[PDB]
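For reference, the structure is listed below as structure tokens.
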Amino acid sequence: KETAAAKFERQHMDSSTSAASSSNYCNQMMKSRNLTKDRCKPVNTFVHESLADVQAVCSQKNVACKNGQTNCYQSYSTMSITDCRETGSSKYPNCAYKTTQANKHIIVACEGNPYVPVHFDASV
Ligand SMILES: [Cl-]
Ligand SMILES: [Cl-]
Ligand SMILES: [Cl-]
Ligand code: NA
């Protein structure tokens, strides 16, 4: 039974690469992080920065989350991200994703002690 912090790490962190360099990145990563077990997760963003740099966002600019909560934080700098989104021809169990690499600010929700990211809200 996964903690919130660990679920964030599994779903969103990929520090081993600086950027997605292939159209198949999302297909491979969504499968290897177990996000296509039982269902195709429709949307998911991977962040290509160190874990420490992402955890540090919880001390940066405090903003509202899309749901109105006030424990969201926007990174001061842009970060290398890859957005993975299911295509129109995807359906379980043959999940298929479009890979879009970008450099954007991230917005995360933070909780706990230590105060760490638990939800990925958006990128700007
Ligand atoms: Cl897992
Ligand atoms: Cl996401
Ligand atoms: Cl402020
Ligand atoms: Na946690």
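So for chain A, numbering is Swiss-Prot's, and the shown residues are 27-150, in order.
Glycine is treated like the rest: Cβ placed from N, Cα and C.
Now, the feature entries from Swiss-Prot:
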- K33, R36, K67, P68, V69, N70, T71, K92, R111: substrate binding site (BINDING)
- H38 to A: Loss of activity (MUTAGEN)
- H38: active site, proton acceptor (ACT_SITE)
- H145 to A: Loss of activity (MUTAGEN)
- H145: active site, proton donor (ACT_SITE)
Tell me the Cα distance separating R111 (substrate binding site) from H38 (mutagenesis position), rounded to the nearest angstrom. 14
Max Cα-Cα distance in Å among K33, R36, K67, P68, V69, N70, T71, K92, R111, the residues listed as binding substrate? 22
For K33, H145, listed as recorded positions, tell me which one has the smallest number of other Cβ atoms within 10 Å. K33
Based on Cα distances to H145 (mutagenesis position), point out the closest of the binding-site residues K33, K67, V69, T71, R111. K33
Around the Cβ of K67 (substrate binding site), other Cβ atoms found within 10 Å total 18
According to DSSP, does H145 (mutagenesis position) sit in a helix, a strand, or coil? strand
Of the recorded positions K33, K67, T71, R111, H145, which ones put their CB under 6 Å from ligand 2? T71
